Amino acid sequence: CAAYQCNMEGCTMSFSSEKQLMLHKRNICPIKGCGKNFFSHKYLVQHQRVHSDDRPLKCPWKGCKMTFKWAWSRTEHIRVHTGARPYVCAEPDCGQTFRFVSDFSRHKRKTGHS
Ligand SMILES: [Zn+2]
Ligand SMILES: [Zn+2]
Ligand SMILES: [Zn+2]
Ligand SMILES: [Zn+2]
């Protein structure tokens, strides 16, 4: 089509004109009114995702209006609705359960438990 695609390895961005593609190749932010410049294309791509508030993945639980960027975040969230606590501590006199793996990992660090 009329769009100008970026040819940098891994990049999926496209632009209305060659002008904006050239500015993109100079690692200038694509967002109107930002103007920030970056040392590499890696730094540029990391930055522009901060401007995004797009959360494409909706919670499937009826009544819930929450939305998510990543599938793992949505999957973890659904456990709040189901009450699932998949991670159980292995120590003899603890028996503590966790909803998210990061909470289970935090418990193993803070207290010396299996
Ligand atoms: Zn690019
Ligand atoms: Zn920016
Ligand atoms: Zn939900
Ligand atoms: Zn424990």
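For chain A, we keep the numbers from Swiss-Prot: what you see runs 1240-1353, in order.
Header says: X-ray crystallography, 1.8 Å.
Cβ from N, Cα, C; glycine included.
In Swiss-Prot this protein carries:
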BINDING   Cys1245, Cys1250, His1263, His1280  Zn(2+) 1 binding site
BINDING   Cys1268, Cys1273, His1286, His1290  Zn(2+) 2 binding site
BINDING   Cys1298, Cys1303, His1316, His1320  Zn(2+) 3 binding site
BINDING   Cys1328, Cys1333, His1346, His1352  Zn(2+) 4 binding site
MUTAGEN   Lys1281 to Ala  Reduced binding affinity to DNA
MUTAGEN   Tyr1282 to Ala  Reduced binding affinity to DNA
MUTAGEN   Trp1309 to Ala  Impaired binding affinity to DNA
MUTAGEN   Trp1311 to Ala  Reduced binding affinity to DNA
Going by C-alpha distance, which of the recorded positions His1280, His1290, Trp1311, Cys1328 is nearest to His1320 (Zn(2+) 3 binding site)?
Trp1311
Restricting the comparison to the recorded positions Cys1298, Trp1309, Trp1311, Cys1333, which residue's C-alpha is spatially nearest the C-alpha of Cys1250 (Zn(2+) 1 binding site)?
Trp1309
As a whole number of Å, the Cα atom of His1280 (Zn(2+) 1 binding site) is distant from the Cα atom of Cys1333 (Zn(2+) 4 binding site) by 48
Looking at the binding-site residues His1263, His1280, the one with the fewest other Cβ atoms inside 10 Å is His1280
Can you see whether DSSP assigns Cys1298 (Zn(2+) 3 binding site) to helix, strand or coil?
coil
Cβ under 6 Å from ligand 1: qualifying recorded positions of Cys1250, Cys1273, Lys1281, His1290, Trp1311, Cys1328:
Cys1250
Can you list, in sequence order, the residues of the same chain other than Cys1328, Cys1333, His1346, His1352 whose CB lies within 8 Å of the CB centroid of the Zn(2+) 4 site?
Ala1329, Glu1330, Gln1335, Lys1347, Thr1350, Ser1353
Of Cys1245, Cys1250, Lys1281, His1316, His1352, listed as recorded positions, which ones have a Cβ less than 6 Å away from ligand 4?
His1352
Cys1245 (Zn(2+) 1 binding site) in three-state DSSP notation:
coil
Binding-site residues close to ligand 2 - of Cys1245, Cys1298, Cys1333, only those whose C-beta is under 6 Å away
none
How many neighbouring Cβ atoms, not counting its own, are there within 10 Å of the Cβ of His1290 (Zn(2+) 2 binding site)?
11
Neighbourhood of ligand 3 - binding-site residues from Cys1245, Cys1298, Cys1303, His1352 with Cβ under 6 Å:
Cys1298, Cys1303
